[PDB]
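A.B. asks: Handing you a structure now.
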Protein chains: 4
Amino acid sequence: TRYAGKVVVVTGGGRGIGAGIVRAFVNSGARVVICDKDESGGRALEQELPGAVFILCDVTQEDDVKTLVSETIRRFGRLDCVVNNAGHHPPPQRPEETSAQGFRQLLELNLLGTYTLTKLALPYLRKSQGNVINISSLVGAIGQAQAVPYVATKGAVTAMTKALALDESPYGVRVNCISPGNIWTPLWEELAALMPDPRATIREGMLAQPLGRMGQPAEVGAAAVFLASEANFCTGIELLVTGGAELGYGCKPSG
Amino acid sequence: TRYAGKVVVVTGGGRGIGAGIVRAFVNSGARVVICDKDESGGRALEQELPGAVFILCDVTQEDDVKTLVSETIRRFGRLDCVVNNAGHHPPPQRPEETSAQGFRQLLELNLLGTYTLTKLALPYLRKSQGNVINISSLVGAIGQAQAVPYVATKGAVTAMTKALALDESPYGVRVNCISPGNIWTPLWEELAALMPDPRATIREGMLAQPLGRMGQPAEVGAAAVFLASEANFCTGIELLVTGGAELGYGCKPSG
Amino acid sequence: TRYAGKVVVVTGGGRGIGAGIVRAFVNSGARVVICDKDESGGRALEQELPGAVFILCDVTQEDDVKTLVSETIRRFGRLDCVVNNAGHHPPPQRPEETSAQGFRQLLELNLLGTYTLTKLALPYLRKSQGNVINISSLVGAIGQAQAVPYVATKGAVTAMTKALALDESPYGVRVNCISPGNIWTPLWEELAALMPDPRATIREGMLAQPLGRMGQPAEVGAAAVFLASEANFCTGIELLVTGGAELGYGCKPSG
Amino acid sequence: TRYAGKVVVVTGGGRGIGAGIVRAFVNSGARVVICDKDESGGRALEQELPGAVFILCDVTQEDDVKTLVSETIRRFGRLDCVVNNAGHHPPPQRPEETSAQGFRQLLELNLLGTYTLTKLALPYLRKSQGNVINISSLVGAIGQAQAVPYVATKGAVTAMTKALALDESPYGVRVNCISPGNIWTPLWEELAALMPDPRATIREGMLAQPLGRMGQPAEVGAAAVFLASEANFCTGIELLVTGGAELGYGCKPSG
Ligand SMILES: NC(=O)c1ccc[n+]([C@@H]2O[C@H](COP(=O)([O-])OP(=O)(O)OC[C@H]3O[C@@H](n4cnc5c(N)ncnc54)[C@H](O)[C@@H]3O)[C@@H](O)[C@H]2O)c1
Ligand SMILES: NC(=O)c1ccc[n+]([C@@H]2O[C@H](COP(=O)([O-])OP(=O)(O)OC[C@H]3O[C@@H](n4cnc5c(N)ncnc54)[C@H](O)[C@@H]3O)[C@@H](O)[C@H]2O)c1
Ligand SMILES: NC(=O)c1ccc[n+]([C@@H]2O[C@H](COP(=O)([O-])OP(=O)(O)OC[C@H]3O[C@@H](n4cnc5c(N)ncnc54)[C@H](O)[C@@H]3O)[C@@H](O)[C@H]2O)c1
Ligand SMILES: NC(=O)c1ccc[n+]([C@@H]2O[C@H](COP(=O)([O-])OP(=O)(O)OC[C@H]3O[C@@H](n4cnc5c(N)ncnc54)[C@H](O)[C@@H]3O)[C@@H](O)[C@H]2O)c1
Ligand SMILES: O=C(c1ccc(F)c(O)c1)c1cccc(-c2ccc(O)c(O)c2)n1
Ligand SMILES: O=C(c1ccc(F)c(O)c1)c1cccc(-c2ccc(O)c(O)c2)n1
Ligand SMILES: O=C(c1ccc(F)c(O)c1)c1cccc(-c2ccc(O)c(O)c2)n1
Ligand SMILES: O=C(c1ccc(F)c(O)c1)c1cccc(-c2ccc(O)c(O)c2)n1
Ligand SMILES: OC[C@H]1O[C@H](O)[C@H](O)[C@@H](O)[C@@H]1O
Ligand SMILES: OC[C@H]1O[C@H](O)[C@H](O)[C@@H](O)[C@@H]1O
Ligand SMILES: OC[C@H]1O[C@H](O)[C@H](O)[C@@H](O)[C@@H]1O
Ligand SMILES: OC[C@H]1O[C@H](O)[C@H](O)[C@@H](O)[C@@H]1O
Ligand code: NA
Ligand code: NA
Ligand code: NA
Ligand code: NA
């Protein structure tokens, strides 16, 4: 009952981190709207979880998002939290193999879809003194190899979170982000499968954390429920859920 | 029941932030040992809260801390979390008015008392796969005026948290810190009373946050319970509980 | 003679910070290509400074940038440093007054123009073991009010700098950014003139820094020459040129 | 002639990073006072470098430091820059192998010696509008394994730098720090020699940086000369001289 009576929208909620967040909010007593561009996972989740419903919505399509917000209000009467989780990591790409075109397309999803939903939701969040939770990434803060466009988009989300926190603070709306590290998800599995040695890639990924494992969607979900329900003096923070990957020296005489 | 069956030690738990943390852990189902160098507040808290007991202990005195740990194990059979909250902010002091002597004394409390309890507790935390929560400060990260020794001590705590997180990760013990901003406590009230205009000082303190108020001990307590009970992929993080004070430009042509 | 025999391209070099950077590199013995979308300032600078030449180039237009690079190589035979300074701050804008359209246009200048020039220059920088210097902003790191799109773009540049530093390190090309704070420039003057009280706006801007003044283009220029010519073990850093604005509490009881 | 007519004190200037800083300031036209607790290296440096003189001084001994300052003023008539470089890294030590005693001794050198010299020098730095440069470490920011006391001391120095920058800004005295990463020095050589495989230790140390080598004292020296002589709008900054060690994922599935 930590978040009972509340209404939450989770984008990209059909699988992976987003599905873990959906489950965490349902478990906290909230009603959850699962937004996803794919039907397969999110429709099954709706059947599985009382309190969760699925709405097909591509966050890059403004009219899709407008309908997502109006349908949430029509069906549930209020909106307390938006979790902007929908996003993508392309395969590893050397800088010279990237294009301005692919960069623009990745900005549309990872950055502008978060911007658009937040904008359309904020009038309702103001009425409820609700909050925004953006899913960024550790690599926005520390960088990553072969990922110039992805890193750029996540630096933008983390920065935007702080700007919007300033703008919305007079109105009682908090705006925070979570920066996960390596979380075992279908995306992590798909990218590893492209590598010449997928098992070596996964092993490297587990060992990049001092804790020696990857994180779970449920752990990101718990951090999101904390930020929504108990972090009433937190705004503009970047909550790291990384297993300590950013700490210390690793594998990355003076001549 | 988020932290039921667990045993928590909170230093400086008799008033202020520490008392808020005690209450939060009791409310989460834990048994709490209140450590304080003063009897007044902590003894009353023990009478008030089933599940909390008071042990007189000055964290600067090594034999006091040794007894704190052995008595916790003797009475409760396990130790899951140590919250190093005991600390002090001296009155505002210009750099030239500070002394190496006062600096050493403040390091003894704010830094070495945290080091000592952590050291003595870690064998038991390893057995329980428990965790350490240090209470640092925002000003360790961004600085503060008229507070060179205090700032120095909190930079040390935040850094130490990350070092110890690395060392203890192979053993399953997480080590994190909370960095509060302005929290309304008896210390905040005492320092404001020394200023020529205490009401102006408090007003400035509320307005240093975009949220426009100071934080509450209960909000720091919630962040501590999160870190203990639900943050299983977080180690070496600095969780900011500041109301957004670190964001944006404030009151701090090119000639 | 700190950077004698070297060839530097500075985008947005016709006025403001960019012109200060041009002058600093000329003073260091380099030959400088001034890129700007406007002729007025950059053409005068070319007449004033032996060693500087002006090339009309809008960094948002890919064929303009391709010509900038090929003309630099045709005229000077090498390329050692690219300074991506061209950028813009829109007038203050509440979140609900921004548009996805304006956001995309600002990303084209502040982020993708930097990406495009860097990409086209990197083959030549590899041959010279040269370097990239991006001009980001403090507010990418700490946020700013009424500036969600601008902040987002500068978070992206700072993050991108770190990603590209990783990718280019095996090839000996360093990639760094400078994050200025309030620098007195024609843009600062133009924005202040829109405010209801321009003099109050400028006064607030001087006092946002502990040093009590705004910075000068020449001070950003010196930091750029340092990064190019003497910082041979620095890559992926964010060099702050802010007068201390990010330090301490300012103007931004627990109920 | 970048720093001609100026007087600089460098602590721990007899070898390693400190000697590189001495040489850089001499090369910039300054007169340099080499402070060291050991005579061997610093006396030879005085014979080698016109413009440098050696004064025996243990920064942990307050009367030694008082004499250092008074002798600098007696001999040269002014004081423009203090570089607090003296410091030590103990051998790798597991947390349970450290002592409060060793921790206090390391704080005396790495933190309080910097505090003491700065305090005694500041009246003269105010007269000259001079500046303070503290040599901290990257690991104060990101942590390090088997080094809890060392990390703690460097977190303190970096934090203290920001506090003092705030306090001294009204008086025109800037206060900055440099955070080196792995720099090839006699200390690095001594510690590697203790390890079971010294060559593996050095190899790991070179490869912890994306640039693939360790840094040189001369590179830290250049950053110090920049901060003294050209960074007139920088105060309270942490200048990283690390070869990119803090960037990206390294060597540090969800169960
Ligand atoms: N997995 C990790 O290690 C990791 C680490 C850091 C950050 N993240 C971030 O977490 C988020 C989730 O990643 P994941 O690993 O769970 O990915 P995933 O690919 O497993 O799941 C993403 C979900 O979002 C949906 N989605 C994609 N594009 C969409 C669109 N236009 N509109 C609506 N829904 C859309 C997908 O259909 C999918 O259900 C992303 O923002 C990612 O950048 C992931
Ligand atoms: N109040 C704030 O705005 C603020 C902000 C950031 C960080 N903090 C930190 O939070 C912690 C608590 O501060 P507070 O405002 O609640 O202070 P407080 O003075 O109100 O309470 C501190 C408690 O610690 C106890 N204590 C002091 N020295 C001790 C010792 N040697 N051994 C055992 N107990 C001891 C005191 O008796 C008291 O009960 C401190 O570490 C402080 O630095 C406070
Ligand atoms: N002035 C500050 O306080 C401040 C603070 C932090 C960062 N910055 C950054 O510094 C940079 C310079 O800012 P400024 O204050 O000197 O601005 P300015 O407006 O005074 O000068 C910018 C220059 O860039 C040129 N330019 C603009 N769009 C261009 C394009 N498409 N192609 C080529 N040239 C183009 C302009 O014509 C102008 O000559 C920007 O990236 C800005 O974000 C400025
Ligand atoms: N070498 C690195 O990789 C590295 C990395 C980051 C930071 N640092 C820091 O750089 C500084 C210099 O380190 P280094 O590697 O050059 O060390 P070093 O041991 O090679 O040289 C240190 C010098 O300081 C002197 N010194 C020691 N104690 C002193 C005292 N009490 N009073 C006066 N002089 C004293 C020594 O005699 C020696 O000449 C230290 O603060 C260290 O923490 C070094
Ligand atoms: O999606 C991934 C990811 C990994 C970590 C993150 F912090 C993040 O935001 C995203 C992921 C999954 C599997 C492999 C990789 C990866 C591996 C090597 C690379 O060079 C790369 O750019 C990405 N990234
Ligand atoms: O204890 C205080 C405090 C305030 C903020 C913190 F982040 C913190 O760690 C401690 C506090 C309370 C009341 C006034 C002040 C204060 C005001 C002006 C000063 O110059 C100063 O050094 C401290 N600090
Ligand atoms: O260009 C400006 C600027 C100022 C500071 C920066 F760090 C930066 O990257 C850009 C600037 C100049 C004059 C006024 C303002 C400004 C004032 C109030 C605002 O709310 C705002 O968004 C911007 N910004
Ligand atoms: O002095 C060293 C050092 C290395 C890096 C730093 F950033 C720093 O401030 C100091 C150094 C030199 C050689 C080996 C080591 C080292 C290696 C393994 C360790 O576990 C450790 O604590 C230190 N540190
Ligand atoms: O596909 C990789 C992983 O994705 C998500 O974490 C799923 O919850 C988990 O069951 C699966 O193993
Ligand atoms: O003394 C200041 C404040 O300290 C703590 O926050 C107490 O819980 C609160 O009741 C009091 O107002
Ligand atoms: O227009 C504001 C300022 O812009 C730049 O800093 C110019 O160099 C300076 O002369 C002018 O005062
Ligand atoms: O002892 C290791 C190194 O220390 C310093 O860097 C010296 O300048 C260098 O000559 C030596 O190789
Ligand atoms: Na359902
Ligand atoms: Na009790
Ligand atoms: Na010319
Ligand atoms: Na000499």
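Numbering starts at 1 and runs along the chain as displayed.
Looking at the header, which is where the method is noted, we find X-ray crystallography, 1.7 Å.
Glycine is treated like the rest: Cβ placed from N, Cα and C.
Pasting the relevant annotations from Swiss-Prot:
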type: ACT_SITE; residues: C:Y150; note: active site, proton acceptor
type: BINDING; residues: C:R15, C:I17, C:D36, C:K37, C:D58, C:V59, C:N85, C:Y150, C:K154, C:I183, C:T185, C:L187; note: NAD(+) binding site
type: MUTAGEN; residues: C:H89 to A (Swiss-Prot position 93); note: Increases kcat for androst-5-en-3beta,17beta-diol and 17beta-estradioll
type: MUTAGEN; residues: C:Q144 to A (Swiss-Prot position 148); note: The catalytic efficiency (kcat/Km) is 30-fold increase for 17beta-estradiol and 11-fold for androst-5-en-3beta,17beta-diol
type: MUTAGEN; residues: C:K154 to A (Swiss-Prot position 158); note: Lacks of activity of testosterone 17-beta-dehydrogenase (NADP+) and estradiol 17-beta-dehydrogenase [NAD(P)+] activities
type: MUTAGEN; residues: C:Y249 to A (Swiss-Prot position 253); note: Lacks of activity of testosterone 17-beta-dehydrogenase (NADP+) and estradiol 17-beta-dehydrogenase [NAD(P)+] activities
type: MUTAGEN; residues: C:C251 to A (Swiss-Prot position 255); note: Does not affect kcat for androst-5-en-3beta,17beta-diol and 17beta-estradiol
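Relative to the rest of the structure, where do these features sit?
C.D. replies: Using a 10 Å radius centred on the Cβ of C:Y150 (active site, proton acceptor) and all shown protein chains, the other Cβ atoms total 26.
For C:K154 (mutagenesis position), applying a Cβ distance below 8 Å and a minimum sequence separation of six or more within one chain yields C:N110, C:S136, C:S137, C:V139, C:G140, C:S179. Annotation note: C:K154 (mutagenesis position) sits in a helical segment as assigned by DSSP.
The local packing around C:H89 (mutagenesis position), expressed as other Cβ atoms within 10 Å of its Cβ over all shown chains, amounts to 20.
Secondary structure at C:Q144 (mutagenesis position), as computed by DSSP, is coil. The Cβ of C:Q144 (mutagenesis position) has C:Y150, C:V151 as same-chain neighbours under 8 Å, each 6 or more residues away in sequence.
Mapped onto three states, the DSSP output places C:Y249 (mutagenesis position) in coil. All chains included, 25 other C-beta atoms sit within 10 angstroms of the C-beta of C:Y249 (mutagenesis position).
Neighbours of C:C251 (mutagenesis position), defined as other CB atoms within 10 A of its CB across all chains, total 14.
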A.B. asks: Since the record lists C:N85, C:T185 as binding-site residues, which of them has the fewest other Cβ atoms within 10 Å of its Cβ?
C.D. replies: C:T185
A.B. asks: To the nearest Å, how far is the Cα of C:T185 (NAD(+) binding site) from the Cα of C:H89 (mutagenesis position)?
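C.D. replies: Distance between the two Cα atoms comes out at 12 Å.
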A.B. asks: C:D36 (NAD(+) binding site) has how many other Cβ neighbours within 10 Å of its own Cβ?
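C.D. replies: For C:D36 (NAD(+) binding site), the count of other Cβ atoms within 10 Å is 27.
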A.B. asks: Could you check the recorded positions C:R15, C:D36, C:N85, C:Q144, C:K154, C:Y249 and tell me which sit with their Cβ under 8 Å of a chain A Cβ?
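C.D. replies: Out of C:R15, C:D36, C:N85, C:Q144, C:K154, C:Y249, C:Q144, C:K154 lie under 8 Å of chain A.
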A.B. asks: Among the recorded positions C:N85, C:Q144, C:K154, C:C251, which ones place their CB within a distance below 8 Å of a chain B CB?
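C.D. replies: From C:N85, C:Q144, C:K154, C:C251, the ones near chain B are C:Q144, C:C251.
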A.B. asks: Have a look around C:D58 (NAD(+) binding site) and count the other CB atoms within 10 A of its CB, chains all included.
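C.D. replies: C:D58 (NAD(+) binding site): 18 neighbouring Cβ atoms within 10 Å.
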A.B. asks: Going by DSSP, give the three-state secondary structure for C:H89 (mutagenesis position).
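C.D. replies: Going by the DSSP assignment, C:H89 (mutagenesis position) belongs to neither helix nor strand, so it counts as coil.
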A.B. asks: Using the residues the record lists for NAD(+) (C:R15, C:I17, C:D36, C:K37, C:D58, C:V59, C:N85, C:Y150, C:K154, C:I183, C:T185, C:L187), what whole-number Å value is the largest Cα to Cα distance?
C.D. replies: 23
A.B. asks: Just how many other Cβ atoms lie inside 10 Å of the Cβ on C:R15 (NAD(+) binding site)?
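C.D. replies: C:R15 (NAD(+) binding site) is surrounded by 20 other Cβ atoms within 10 Å.
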